[PDB]
Amino acid sequence: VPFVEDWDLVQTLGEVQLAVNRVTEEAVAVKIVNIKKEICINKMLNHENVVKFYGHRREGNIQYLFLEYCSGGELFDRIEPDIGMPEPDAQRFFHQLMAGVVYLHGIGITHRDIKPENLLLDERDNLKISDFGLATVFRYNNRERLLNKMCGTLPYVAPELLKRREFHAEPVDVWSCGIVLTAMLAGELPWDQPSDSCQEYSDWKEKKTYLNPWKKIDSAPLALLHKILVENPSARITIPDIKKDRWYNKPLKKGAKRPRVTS
Ligand SMILES: COc1cc(CCc2[nH]nc3c2Cc2ccccc2-3)ccc1O
């Protein structure tokens, strides 16, 4: 079919450009630029809560990554400052985030930079994990590798990344998911970084939940956050146990509004 390979770049999404196919009008996100590793990790991924990788093309010194377009934009833009969002919406996004993280950890990949800027939404508000530029393999041939590199974004990083030379990959991603859950439910980040020099972090370890952001969060999701934001990564809740949590399993969210008529 002629011209089926031509795409028009119509707007800047992030560089990342929205590309529209000249024939079919199919919309895709194109990343125009570590990049070999990002492509290699992306080629391994196939999950409904992970932004799809369609392929790559190299023209000279510029690398083009063809990726799934998520028209709902960033989760970050659904969080109202100092408010958050309705608890049933945050629960549904949290369920989708856990499905994506389970998947990645199951194939031995750690994201290392989970935050609302990197969690995108499709046309039906389905959450998709994006940006695998800091991601790495932590399990290969059923042998776990401890990590040592400083990766991430300070408000979302687990305390062991700042205190220990080596650390397990999975609890780090679990921690950042708990900071994402805090932001969704309170519209604010709890600390600049998880260090004893940070008053907000010390207040949390002293269980002062009568202070913000914790005072804005209902006791059932707050009980979950008490199990995720645990300083010792060996005592921190695992994802199979998050899936058994009371709030995680609480009925809150009605399904998508379907068309209906009366009489
Ligand atoms: C799945 O892997 C990646 C995905 C993305 C981006 C994909 C993508 N798809 N759709 C969008 C974006 C960014 C963005 C930002 C804002 C609105 C929409 C969109 C970047 C690097 C990646 O490695």
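Shown for chain A, in order and in Swiss-Prot numbering: 3-16, 22-40, 51-280.
The deposited model was determined using X-ray crystallography, 1.9 Å.
Just so you know, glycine gets a Cβ as well, placed from its N, Cα and C.
Under its mutagenesis annotations, Swiss-Prot gives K38 to R the following note: Abolishes kinase activity. While the structure shown retains the original residue, Swiss-Prot records the mutagenesis experiment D130 to A with this note: Abolishes kinase activity. For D130, the entry in Swiss-Prot reads active site, proton acceptor. According to Swiss-Prot, the mutagenesis experiment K132 to R carries this note: Strong reduction of chromatin-associated CHK1 ubiquitination.
Gap check: 10 residues are unmodelled from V40 to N51, and the C-alpha separation across it is 11 Å. Remark: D130 (mutagenesis position) has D148, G150, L151, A152, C168, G169, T170, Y173, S193 as non-local neighbours, by Cβ distance under 8 Å and separation of at least 6 in sequence.
One thing to note is that 5 residues go unmodelled from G16 to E22, and the Cα atoms at each side are 6 Å apart. Between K38 (mutagenesis position) and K132 (mutagenesis position), the C-alpha separation comes to 19 Å. Closeness to ligand 1 is met by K38, these being the mutagenesis positions among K38, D130, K132 whose Cβ falls under 6 Å from the molecule. Sequence-distant contacts (6 or more apart, same chain, Cβ under 8 Å) of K132 (mutagenesis position) comprise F93, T170, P172, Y173, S193, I196, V197.
The Cβ neighbour count for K38 (mutagenesis position), using a 10 Å radius and every protein chain shown, is 23.
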